[PDB]
Protein chains: 2
Amino acid sequence: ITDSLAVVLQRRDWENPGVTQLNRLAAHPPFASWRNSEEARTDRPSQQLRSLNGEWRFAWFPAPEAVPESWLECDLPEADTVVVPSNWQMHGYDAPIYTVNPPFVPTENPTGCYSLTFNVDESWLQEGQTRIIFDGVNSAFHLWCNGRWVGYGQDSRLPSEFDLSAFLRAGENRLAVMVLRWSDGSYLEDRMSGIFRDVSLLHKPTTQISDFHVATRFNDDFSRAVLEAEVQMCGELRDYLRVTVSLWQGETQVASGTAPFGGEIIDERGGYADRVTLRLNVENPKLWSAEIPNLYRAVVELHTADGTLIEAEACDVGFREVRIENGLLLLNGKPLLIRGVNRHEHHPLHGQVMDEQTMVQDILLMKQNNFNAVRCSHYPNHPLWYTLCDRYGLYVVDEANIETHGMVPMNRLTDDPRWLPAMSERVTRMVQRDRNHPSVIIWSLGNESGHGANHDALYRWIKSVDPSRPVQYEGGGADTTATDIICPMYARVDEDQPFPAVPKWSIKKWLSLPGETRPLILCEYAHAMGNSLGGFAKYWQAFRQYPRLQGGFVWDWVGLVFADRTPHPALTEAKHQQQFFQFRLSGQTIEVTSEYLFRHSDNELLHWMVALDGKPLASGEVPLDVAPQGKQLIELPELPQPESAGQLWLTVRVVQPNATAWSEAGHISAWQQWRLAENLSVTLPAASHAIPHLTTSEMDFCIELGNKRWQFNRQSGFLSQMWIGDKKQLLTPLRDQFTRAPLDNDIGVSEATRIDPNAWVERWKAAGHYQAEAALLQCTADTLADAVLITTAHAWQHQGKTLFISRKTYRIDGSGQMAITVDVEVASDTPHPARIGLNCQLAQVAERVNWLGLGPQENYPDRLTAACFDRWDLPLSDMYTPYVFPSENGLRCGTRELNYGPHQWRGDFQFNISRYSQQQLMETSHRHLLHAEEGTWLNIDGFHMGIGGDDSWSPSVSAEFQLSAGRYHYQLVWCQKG
Amino acid sequence: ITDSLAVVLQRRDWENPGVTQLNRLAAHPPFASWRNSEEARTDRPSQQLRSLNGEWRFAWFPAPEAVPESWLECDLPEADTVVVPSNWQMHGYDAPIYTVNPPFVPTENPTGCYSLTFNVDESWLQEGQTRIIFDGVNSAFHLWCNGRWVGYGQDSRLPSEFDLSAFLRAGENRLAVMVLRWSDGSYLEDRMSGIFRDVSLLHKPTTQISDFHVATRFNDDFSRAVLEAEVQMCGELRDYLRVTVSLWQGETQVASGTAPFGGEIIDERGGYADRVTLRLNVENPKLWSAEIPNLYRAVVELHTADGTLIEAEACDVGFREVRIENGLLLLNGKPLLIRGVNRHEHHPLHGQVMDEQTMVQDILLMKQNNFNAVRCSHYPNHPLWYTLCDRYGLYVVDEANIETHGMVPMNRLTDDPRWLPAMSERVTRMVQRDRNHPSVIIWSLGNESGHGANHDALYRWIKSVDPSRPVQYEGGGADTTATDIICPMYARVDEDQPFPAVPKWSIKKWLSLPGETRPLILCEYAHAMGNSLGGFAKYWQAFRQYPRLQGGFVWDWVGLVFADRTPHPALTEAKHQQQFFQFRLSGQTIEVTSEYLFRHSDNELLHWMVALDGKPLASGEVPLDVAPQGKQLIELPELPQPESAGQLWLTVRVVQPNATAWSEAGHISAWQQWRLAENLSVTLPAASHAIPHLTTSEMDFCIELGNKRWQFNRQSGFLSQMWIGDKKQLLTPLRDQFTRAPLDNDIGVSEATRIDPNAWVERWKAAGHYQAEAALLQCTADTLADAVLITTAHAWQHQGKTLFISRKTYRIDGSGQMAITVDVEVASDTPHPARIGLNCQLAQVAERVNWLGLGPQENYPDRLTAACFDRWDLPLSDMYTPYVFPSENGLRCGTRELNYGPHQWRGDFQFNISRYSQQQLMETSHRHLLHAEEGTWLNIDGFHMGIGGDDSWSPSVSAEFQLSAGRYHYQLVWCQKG
């Protein structure tokens, strides 16, 4: 018959861009079909919305032409039971991976056959309309109900609704869903097939609310608002039908309106008889923002003239105005600063199935790290996400599910009018679904699809239908006519990237180009792959200095956190750079500037502390009373002035004494540190009575002082062994190190098969930095009046070229201390080294690492503003960052003192300490393959290269963070317990 | 199987707005696939383009579900042979007439089943691609080739192409076309189904030119041009493929360019490898316009690197620039004045099948009547029409086939995103087909569809794809954001029509509204239904006075001409109002201003003539040498100054001594007449010796003078009979007439079932003008010294109210002359009468009508500027205008003398003379039902109402042309041969 798979799978609707759906209902805001208005007001669950999530029968087939006809009537015997909201590649049916003919898809199209057997009660079948809703099905699908074909759907990321009234019988019914892995829609979504979102049954009355959308208008000072609500009905029009729209703040009704159906005259033929526009006046409305997410409840009742209710719908309403004025994006008349992050829908252990608790955890983490905006990365999200962003407060950019980055002209589809219908569906249905949410402030036309005329047409469509929101689009150079905002991807603060026909100007230069008036917000910046986010403070200095630089979205929230939502160290950096209080020090006065636009600092307390080399001396706490965008002066008490040598540090932090909806009591939101005053140590070490004794064989230099011994290998010139009593302290000799295990930013997109030679790791490998051999040049050993002096000279050579020369002096005096001075010259023509330091493997393993230096968390020369100077004590495992792909990690900069076991190192250095060598980190592909080595590897660097982070496919370490000086000096004193 | 009608007619693609085609090829400019470039250059017929027009088998079925399956393989036995380019309602299968559920169409859908059996030669099947082209199929159709389903098509007014390569066999093949009368596309085309355009087979090579479009760029003074030609290939790309674009003026090549494939970089992924853009420099190009349609020939050759040609295409190229600047529409830098007309595709006797000769005849007639622009009324035309407009010179507005005027919100579909794909197809495919034509200067988004967001989206699409042409759209008030031109329908010169939400301002007021900067061109004005076009001169006075009033398109070319292309009298008016030479008189000097923008008057000769009461006295001829938009002064020779009584008239006309492509030698293009000087007649009639003798019975007054007798009925008061010798001269008594047979403008849209009371005919009927009865009040008869005086008074009364009073004097002197003075008073509260005159039925029928008065053609008080004062002699049949719906017709205004048979009437009057009474014209629905009456009906009016013409659904007669004075006087002398 006509419902057999032979007839249905004959036109190949999945290989036709002109067919994106069959028998699919219109798009609309989410509906519950409440039959009592009190349940709609309180958002209570509706008896008319029945979830079909749960156990479904599933079968897998290589191609759609391999499914038996009997599947249409009876479930297959070998079918496996699954939970329908899921991806079938989470169960071992076909292999998904991360990674040609625009209309055609491969003939071997993996096919999932879902089926459900369910009861429909008689009341639903007696009257009204029953529909099935698929919140998301990846690629395309065909639907059968009790063996009769219903319809066809595409656009995985938006709901597909089908009228099931004529197909449902009494009692048991069977739904059969054939889901294809690829369709023509895959060319706009350029894996992970299946029914990955919720499946529901909705019952509406015969006459019903078919649509409704709300808008807010304000006077000049936002003290008066008009809420306009347009309501569309479908069904049989009657003269007694009424629509009431009521606005509620809590349990208190603030406005209400009622009217029959029939709108104003639109043109010569009249108006809409099935539509009604109600206008509600709200005096002194509580405005919505991310800082204070004030919400109202709008209840729309379709009833009769006498008063019996037919059906009620409801939504949350936020009174807020978004507009671009004089080149500035304003919310409620104030210039926004977007502390945004890009976020994909990725469950920690369920693929693309997003549940409520994961969303709440993510929102809490983002708000706790000073994010106020989120970008729906390249497709519309679960509808619950927008509700949660309304309720907690987060600016949302809603993005159409259009992504054609694989195209070689890259606008081949988006400049073709034959693809205009498919793109128009993906834009219009998203706008029709999500236009009522106050959190959504910007529409995005999609991601990386070039710039065609379809983009301009859809941009103009959105501007006509919804003028309340700006439209942004990155594509064709991030500044085309299809965007209201210049929205570059990974443009840099100061350095231009003049690519042909799509240059990435520096954002400062981009703002001032001839004729350019628009605000700039980066849709993607600060790529967080691996050990990254160097140079973030430069971006935020630019954001705060330039009015039309209004922020951006950091790429990949999850990423800034691990899959289990464990935070990356760079997240701390972001939290510090995006904090809402800026601090200035002048003498003994702290100026606190609030970066809040709307809220007073009513839950803020300023704690301060003064410390000398990590030892606290004075502290206090001052309540903050700062108006939005205002300033508060805090005069400090007379600060201590110690006579003891050391450096005075003043730390201030902002604490929230009370808990909020998103933070616990005592939450730290902002902080800052200053150097107050330094006293230089002029006290001399008291002269010792003993003198270290030197013994010289041809093999080694041996120095003895009490129970301590130092042995230098004369063949190699390096300190080879150390003895306390009779215990050897070293496993590997202390030797110079100029390389690091490459980071994701060092590697770039360089591949073993496809080498990119501009990458840092490629330049280091070609120069022979990893294969350079140390050759001893001079070695002298002398006894002074009160010490022993060892001097050595080493040259590192590769293929006849000297890359580095290291000259070192070792002074061992009568107190047991060993001072090491290192002077290194680097050839100007070799690539700048990743580091200049010393490396050794300590024989003993200790539980704790103590250090007077910067920060508790890993910090680097170009990512260290969020670290504070103090005395830190951590477990050894806390000194290693478990990046998925192993690399150099765990460095602590600005370190004056390091204590590990019985060993102390003093000076001015960076260090990392771990159980993994740089060699093992380089040669291990995944972090689970790492194995702890016998002792502790210590890397003490005098100098270290920046890590970059602007992007991960080109060098991004700024010149001020490269080791280009050519000559380098450092000193470190090594002592033991005594 | 899957090709059976059961499977194919199951998804009901004709009831789904989301399916407008299946397996349809892309849109492109017309292709011939020439295999030798010399044939492409000379536009010789191509052997690769084979017409399938001719004899086809046809069957008719009530519904698509009534067609037998056997039709798919064998032709039906009862099938009738027809010519395929035709409408099947021209053969009696279902009834077409002139005159609910947006997706659904009636289930009783009349279905035409066409079939063709044809030979395909082996060479086409060996290699290459063979496609079938349907230039037009009304509504929707399904296609089968040799029993296998090919595809589905909609959008009747654009070609549908299908690849037939896999379906064609050797020798005989059968095509089966199922054409439905209605589809969802009918909601955008709101009859006359069938295959009404040409059907062709096109053979292209395996690698082929798939697209090409040309653009012209100019410097500031148009002395240098760059022709940019973008060429798109489809097929297998090779490194030796080359594209050559050559430009030819006649047989002389002016430019040429060659390049391999591969365009410039468009974005990060590169450019188009299958596209090439060639730039050609043309120095001092001959510019295209309607006045001088200079054309070049562009030949595009796809060949190899060695030189063998693969395939050639060609087009005509016009170098011209269209832009809107400072609110003015400029062509080649000059402000256009659009002398336009709306033209439907309507064959005189073949329905909607348009052939070449009809197009050429229409273009010649339009150019001969001073039209320079044509509007494709509501759909794209036959592709040959645009070529003919390129070659002869006519500005063309190309309109999308979108028309939803039946919708009750009237933007219900065009504001719905679910209808955006269907509308986008109709716009994009038209632009893709017609963008290379120089005649097309404006894109139109459609007709009467309200204003939705789809209109804005498609407007922006056109502006992105083709910035070389302005986009206009009437809908939602004719001044929305979806139009570059204010393009009202039937807006008036001075009177506003403030409708709710779509006001029709006066065009003068519309121009100056706050914030309005755009030019105004009426897409429809001067409705020409029936006896119409009154007030046209007001429109053209406004056009010439106001710079931003740049003309308009007169509604319905065919209409301004009858179906057989016989011209309406108002066409003359249009020709006079749109003439390109304006004339001013000052003393004896004529100032001639040229309205041409580009051409010198090199084929123009000014003839002049001076006449006294139609008797010529002096004439001459002066060559015209006028620069574009310049002036020429012509001093007249010493004009005659007669002493004889009469009025001197100066007539000038512009003659084209040489023939053109569109006009014959001696063509008259412009003319003008002035009154020079009048001499009043002060000579007295010599006193007569005889005196008319009066005899008075109670029944009548009888007056005798020689052989002449006049008899007045004393019961009625009217002159009842006249005798010359013994022959009665009258059949109906000479009586006052205040009514006329209503015109289409008098009736409006008033209907017998649906009466519109504001219409003029309704107001006259309600007032009793047609039923008013004359009642004699006074009647006196006296004998003077040398005459007889009859005085009568009549009152016209209806339901107790006196509407008109007529007082008349009759003076019969000794020369046989009868002077009649008429004084009429009209009640101020009755509607103003259509006329005030006398009416009689003359007993004799004469061959000719002679008159000293205005014009040879029918002219009216508000349509008479094109009539000239002279002595005119016409046959009686020339005095009747055969309007399809009979009405008042044939009036000649400004008439001083009228001669008919032996009768002469002198004075200052209007008249019409015919064989049909006003009563018969009123009571006859169609002109073929009219029958000539016994004698001649003469209507001599002292005063006549204007006819209107601004529209035909509301009163449009201006107040200066209504008979509102309340009192009226006229005089007429009636004499006979003597």
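Counting begins at 1 with the first residue displayed.
The header says electron microscopy, 2.3 Å.
Yeah, the Cβs are placed from backbone N, Cα and C, and that goes for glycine too.
According to Swiss-Prot, the feature active site, proton donor maps to B:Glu448, an assignment based on experimental evidence. As annotated by Swiss-Prot, active site, nucleophile applies to B:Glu524. Annotated Mg(2+) 1 binding site per Swiss-Prot: B:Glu403, B:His405, B:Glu448, in sequence order. One entry in Swiss-Prot concerns the mutagenesis experiment B:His344 to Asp, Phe, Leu or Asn (Swiss-Prot position 358). Its note says: Less stable to heat than wild-type. Causes significant destabilizations of the first transition state. According to Swiss-Prot, the mutagenesis experiment B:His378 to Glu, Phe or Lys (Swiss-Prot position 392) carries this note: Essentially inactive unless very rapid purification. Causes very large destabilizations of the transition state. Here Swiss-Prot describes B:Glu448 to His (Swiss-Prot position 462) as a published mutagenesis experiment; the accompanying note says: Slowly inactivates galactosidase activity by reducing the binding of magnesium. It increases binding specificity. Recorded in Swiss-Prot as a mutagenesis result, B:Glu524 to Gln (Swiss-Prot position 538) carries the remark: 10000-fold decrease in the beta-galactosidase activity. Among the mutagenesis experiments that Swiss-Prot reports, B:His527 to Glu, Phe or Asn (Swiss-Prot position 541) is described with the note: Poorly reactive with galactosyl substrates. Less stable to heat than wild-type. For the mutagenesis experiment B:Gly748 to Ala (Swiss-Prot position 795), the note given by Swiss-Prot reads: It forces the apoenzyme to adopt the closed rather than the open conformation. Reduces the binding affinity. One mutagenesis experiment named in Swiss-Prot is B:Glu751 to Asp or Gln (Swiss-Prot position 798), and its note says Small increase of the catalytic efficiency, when the sodium concentration increases. The annotation that Swiss-Prot gives for the mutagenesis experiment B:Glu751 to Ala or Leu (Swiss-Prot position 798) reads: The catalytic efficiency is not increased, when the sodium concentration increases. Annotation of the published mutagenesis B:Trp953 to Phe, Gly, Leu or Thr (Swiss-Prot position 1000) in Swiss-Prot: Decreases affinity for substrate; the original residue is retained in the structure shown.
Taking the features listed in Swiss-Prot, we show where each one sits on the structure.
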residue: B:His344; record: mutagenesis position; contacts (Cβ under 8 Å, 6+ apart): B:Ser377, B:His378, B:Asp556, B:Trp557, B:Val558
residue: B:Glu403; record: Mg(2+) 1 binding site; contacts (Cβ under 8 Å, 6+ apart): B:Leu188, B:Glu189, B:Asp190, B:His378, B:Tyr379, B:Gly446, B:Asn447, B:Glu448, B:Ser449
residue: B:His405; record: Mg(2+) 1 binding site; contacts (Cβ under 8 Å, 6+ apart): B:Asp190, B:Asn447, B:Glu448, B:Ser449
residue: B:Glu524; record: mutagenesis position; contacts (Cβ under 8 Å, 6+ apart): B:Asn342, B:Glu474, B:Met489, B:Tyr490, B:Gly552, B:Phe553, B:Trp555
residue: B:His527; record: mutagenesis position; contacts (Cβ under 8 Å, 6+ apart): B:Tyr490, B:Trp555, B:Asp556, B:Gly949, B:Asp950, B:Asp951, B:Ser952
residue: B:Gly748; record: mutagenesis position; contacts (Cβ under 8 Å, 6+ apart): B:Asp756, B:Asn758, B:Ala759, B:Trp760, B:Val761, B:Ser952, B:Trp953, B:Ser954, B:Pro955
residue: B:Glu751; record: mutagenesis position; contacts (Cβ under 8 Å, 6+ apart): none
Here are the mutagenesis positions: B:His378, B:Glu448, B:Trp953. Which has the lowest count of other Cβ atoms within 10 Å?
B:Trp953
Taking the centroid of the Cβ atoms of B:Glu403, B:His405, B:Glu448 (Mg(2+) 1 site), which other same-chain residues have Cβ within 8 Å of it?
B:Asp190, B:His378, B:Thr404, B:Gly406, B:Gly446, B:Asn447, B:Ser449
